[PDB]
There are 2 protein chains.
Amino acid sequence: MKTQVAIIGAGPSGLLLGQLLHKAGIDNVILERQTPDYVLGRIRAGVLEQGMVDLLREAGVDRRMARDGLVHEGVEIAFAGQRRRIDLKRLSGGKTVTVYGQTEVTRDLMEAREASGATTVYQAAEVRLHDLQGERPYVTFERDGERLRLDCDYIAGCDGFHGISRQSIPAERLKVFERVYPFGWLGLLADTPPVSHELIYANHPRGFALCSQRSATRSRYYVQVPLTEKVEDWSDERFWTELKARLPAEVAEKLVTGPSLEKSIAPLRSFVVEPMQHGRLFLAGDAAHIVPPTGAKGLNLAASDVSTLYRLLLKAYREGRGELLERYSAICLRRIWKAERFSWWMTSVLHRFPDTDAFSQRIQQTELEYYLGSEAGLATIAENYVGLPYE
Amino acid sequence: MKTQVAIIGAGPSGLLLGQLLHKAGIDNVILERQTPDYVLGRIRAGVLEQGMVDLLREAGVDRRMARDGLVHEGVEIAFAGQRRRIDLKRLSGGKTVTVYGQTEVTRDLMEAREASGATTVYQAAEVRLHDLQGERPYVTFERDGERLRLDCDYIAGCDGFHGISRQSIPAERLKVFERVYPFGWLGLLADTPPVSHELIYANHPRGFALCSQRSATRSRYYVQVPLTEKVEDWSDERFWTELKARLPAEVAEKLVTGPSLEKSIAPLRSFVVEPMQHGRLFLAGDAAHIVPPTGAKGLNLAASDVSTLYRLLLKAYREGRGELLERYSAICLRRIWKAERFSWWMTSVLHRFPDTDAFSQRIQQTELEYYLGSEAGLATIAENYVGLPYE
Ligand SMILES: Cc1cc2nc3c(=O)[nH]c(=O)nc-3n(C[C@H](O)[C@H](O)[C@H](O)COP(=O)(O)OP(=O)(O)OC[C@H]3O[C@@H](n4cnc5c(N)ncnc54)[C@H](O)[C@@H]3O)c2cc1C
Ligand SMILES: Cc1cc2nc3c(=O)[nH]c(=O)nc-3n(C[C@H](O)[C@H](O)[C@H](O)COP(=O)(O)OP(=O)(O)OC[C@H]3O[C@@H](n4cnc5c(N)ncnc54)[C@H](O)[C@@H]3O)c2cc1C
Ligand SMILES: Nc1ccc(C(=O)O)c(O)c1
Ligand SMILES: Nc1ccc(C(=O)O)c(O)c1
């Protein structure tokens with residue numbers, strides 16, 4: 001087989017790129033290692049920047065989101081007794097965020113693709129990239145037990161952190177920057193009414209807690225836990241009890257608990273690779289960078305990369321300007337680092353770090369007090385939170 | 001002898017408190033360990049917040065400053081090639097800073113005090129504090145070889161970091177927060193025209209550099225150096241060469257070098273003591289806290305404490321409300337921590353730290369890029385720089 005752009009991975013990155021391209025006439029083929037069900041079983045993200053909301057509209061996949069997603073005009077930070085609300089709409093100059101599960105975005109994109117009849121190969125084993133620097137690179141894989149070959153002009157590596165894409169670029173061409181946090185998040189999905197109409201990020205002496213939702217009858221909650229904890233050690237009871245212990249007494253007494261639908265521990269990490277490309281291979285999403293979940297930038301950075309790629313690929317294809325693809329990394333990395341800086345800040349002010357002397361404790365508390373008390377400070381939170389402009 | 005308020009130390013803190021009090025009718029006595037010349041030989045600070053500028057006016061000691069001080073409406077940060085100017089006046093909502101040597105402030109205050117005939121004892125040895133919790137505390141010292149006793153109601157410990165005041169409070173009553181930086185500043189005073197009409201703070205791969213002035217024909221420059229360096233290792237030549245190496249090529253080629261008047265290495269440190277008082281002893285200035293020189297807060301925090309003390313002492317004395325002095329620490333510590341947070345930030349973004357992996361390098365560079373590029377960010381720099389409001 002042969003296509004124009006070969007897409008490795010059917011997560012949000014891959015599908016969104018696949019949909020935008022297909023809609024513009026550029027044929028693509030998506031190769032996915034797993035089964036659709038397995039993909040749709042991932043809970044992950046729930047917060048979308050406005051820029052991605054419009055990208056979805058542009059991908060023609062927004063009916064359901066426009067109906068079921070929730071627009072939020074403010075978020076709440078709770079520290080040392082108090083609860084401060086950041087009015088995102090006025091502080092950002094009219095911008096907001098939309099709460100809509102990542103699983104849903106995926107579901108919607110998967111519906112759109114199946115209906116378009118565009119090619120998608122799930123359960124594509126042993127994917128290998130070949131001739132990344134020739135005029136005709138190719139992808140090989142196994143379906144059942146046959147080794148097939150796919151010829152294409154370009155390859156978009158949207159296969160995530162553990163994908164094959166990043167490993168296919170010679171180590172000596174890539175420079176890596178990485179930070180691992182000494183903690184992880186233990187998340188919990190439940191079919192219960194959320195505790196607040198807006199999200200609550202809480203800094204507490206026992207660690208960070210987060211109160212989120214997926215809908216009016218579905219809540220997503222998280223608590224900071226040591227990397228040494230195994231999820232089977234945390235029964236529902238323990239989770240609710242621990243959560244309640246970290247929240248404002250008034251919030252805690254309004255909490256409607258219940259049995260979990262999903263529960264898991266996601267470790268925190270920062271990771272950026274430079275550059276994000278090699279010959280005819282371009283990296284997008286988690287295949288190129290990882291951010292701690294604290295500032296909700298992961299899914300959102302995926303979207304921005306994909307937006308930049310789709311638009312450089314249009315010009316190269318319809319306008320015959322293939323030289324523009326050389327600046328892909330330059331464009332993406334600017335946004336990536338800004339997002340990384342914000343995610344790192346959010347993470348350092350809300351989480352309780354192990355082995356912290358008194359001075360840094362006081363500085364963390366004061367960072368909160370200053371930023372949440374100054375008009376200029378609240379603005380740095382708001383404009384970053386809703387998402388900095390696409391360039 | 002007997003007075004009302006006994007002041008330990010004749011640095012800026014002590015003199016300013018002494019002048020404000022004396023002007024209000026409250027008699028004070030200042031005890032200084034050294035000679036006037038020795039005090040006036042210290043170069044230290046050169047940047048004053050507006051709030052202190054007015055305090056000086058209120059102390060009736062502003063003629064010379066109003067004439068020789070310089071009002072600055074902007075400062076410049078130089079990093080990775082570029083030079084960005086922060087317009088302080090518009091970003092802070094009309095506020096500015098005044099450049100005027102600390103040695104001058106001292107000189108002016110020392111003139112004012114000698115003329116008022118108010119008591120001042122230089123070369124006061126072996127100062128000891130007694131009865132800090134009684135209704136009548138007292139100070140003892142030696143002048144020549146006689147052990148004198150001074151009776152007072154209150155004692156203001158304005159004797160700096162190595163003073164006797166802080167050591168006179170039982171260790172178990174004070175909680176300390178401290179951070180020591182793995183570097184120091186090697187400053188240099190010269191009788192040469194400054195390189196810019198505004199200050200230039202520079203982040204460079206060899207370390208931080210700072211371009212300041214005292215007047216139109218007198219410059220003060222600094223370069224970051226390891227704590228292991230001794231000032232006699234740095235000849236003038238080496239300083240100028242090293243400075244020029246860390247500045248923007250266009251700035252460096254405009255530099256008018258010359259022989260030094262003064263040269264010294266000041267180590268960086270953060271330090272806060274809680275609370276700042278004990279019985280009838282109240283700590284002010286460096287006797288209570290230390291900040292890295294990066295954000296120019298030292299002399300400025302001294303002034304704010306002294307302002308709070310003078311005003312609580314008025315009420316207690318003339319208005320008979322001695323209970324108000326119990327809240328002295330609460331009032332001062334709020335400002336102190338905010339100032340400490342800003343000085344720490346300034347220090348972490350402009351200095352090159354030893355043993356920093358690639359990720360933190362990129363975050364330091366991006367912290368600069370974001371703050372110096374966002375309107376909300378420049379504002380957090382400006383409002384903090386000019387000085388947050390006195391409460
Ligand atoms: C475990 C985990 C937890 C997360 N949790 C959060 C969270 O709590 N909140 C939040 O805001 N963000 C979270 N994120 C980030 C967010 O979900 C991601 O940023 C987003 O999924 C990235 O989209 P993507 O398409 O780049 O990668 P992915 O969603 O990882 O999609 C990559 C796809 O690649 C396919 N694939 C992988 N390797 C191969 C291969 N060699 N061959 C073919 N196909 C391959 C995979 O099966 C997967 O379908 C999480 C990410 C991870 C990995
Ligand atoms: C070495 C040094 C370098 C500094 N450099 C900078 C700089 O480069 N830039 C900047 O912005 N800020 C700098 N500062 C900070 C700024 O100068 C101080 O914040 C300011 O001097 C503090 O005023 P003060 O009156 O509290 O203390 P000081 O100026 O230290 O005055 C305290 C006085 O106490 C007297 N004294 C001490 N112990 C006794 C005792 N037991 N008995 C009686 N009298 C006593 C001392 O002789 C001194 O006169 C520096 C401070 C220090 C200590
Ligand atoms: N920072 C955030 C905010 C919300 C969620 C969420 O899952 O709803 C998250 O995973 C991270
Ligand atoms: N941060 C600053 C700014 C100016 C000076 C100065 O001495 O002029 C300083 O010592 C520190």
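Method of determination (from the header): X-ray crystallography, 2.8 Å.
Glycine too: its Cβ is placed from the backbone N, Cα and C atoms.
In the three-state DSSP classification, B:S13 (FAD binding site) falls within a helix. Residues annotated as FAD binding site in Swiss-Prot: B:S13, B:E32, B:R42, B:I43, B:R44, B:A45, B:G46, B:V47, B:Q102, B:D286, B:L299, B:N300.
Annotation of the published mutagenesis B:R33 to E in Swiss-Prot: Slight decrease of affinity for p-OHB and strong decrease of affinity for NADPH; the original residue is retained in the structure shown. If you take the C-beta of B:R33 (mutagenesis position) and look for same-chain residues 6 or more apart in sequence within under 8 angstroms, you find B:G9, B:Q123, B:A124, B:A125, B:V127, B:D159.
Counting only same-chain residues at least 6 apart in sequence, those with a Cβ under 8 Å from the Cβ of B:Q34 (mutagenesis position) are B:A10, B:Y122, B:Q123. Under its mutagenesis entries, Swiss-Prot includes B:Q34 to K with the note: Slight decrease of affinity for p-OHB and NADPH.
Of all Cβ atoms in the shown protein chains, 13 besides its own fall within 10 Å of the Cβ of B:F161 (mutagenesis position). According to Swiss-Prot, the mutagenesis experiment B:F161 to G carries the following note: Decrease of affinity for NADPH.
Quoted from Swiss-Prot, the note on the mutagenesis of B:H162 to Y is: No significant changes in affinity for p-OHB are observed. However, the affinity for NADPH decreases slightly. The DSSP secondary structure for B:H162 (mutagenesis position) is coil.
Counted within 10 Å of its Cβ, the other Cβ atoms near B:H162 (mutagenesis position) come to 10, all protein chains included. Under the heading of mutagenesis, Swiss-Prot lists B:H162 to R and annotates it as follows: No significant changes in affinity for p-OHB are observed. However, the affinity for NADPH decreases slightly.
Over all protein chains present, the Cβ of B:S212 (substrate binding site) has 22 other Cβ atoms lying within 10 Å. What Swiss-Prot records for B:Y201, B:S212, B:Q213, B:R214, B:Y222, B:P293 is substrate binding site, and it gives experimental evidence as the kind of evidence.
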**Q.** Whole-number Å value for how far B:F161 (mutagenesis position) lies from B:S13 (FAD binding site) (Cα to Cα)
**A.** 12
Q) For B:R214 (substrate binding site), which DSSP three-state class applies? A) strand
(Q) On the three-state reduction of DSSP, what should I expect for B:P293 (substrate binding site)? (A) helix
**Q.** Cβ packing number for B:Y222 (substrate binding site), 10 Å threshold
**A.** 21
Q: To the nearest whole angstrom, state the Cα distance for the pair B:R42 (FAD binding site) and B:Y222 (substrate binding site).
A: 16
Q: Have a look around B:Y201 (substrate binding site) and count the other CB atoms within 10 A of its CB, chains all included.
A: 21
**Q.** Candidate recorded positions B:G46, B:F161, B:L299, pick with smallest Cα gap to B:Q213 (substrate binding site)
**A.** B:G46
Q. Quick one: largest C-alpha distance among B:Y201, B:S212, B:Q213, B:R214, B:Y222, B:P293, binding substrate per the record, in angstrom?
A. 16
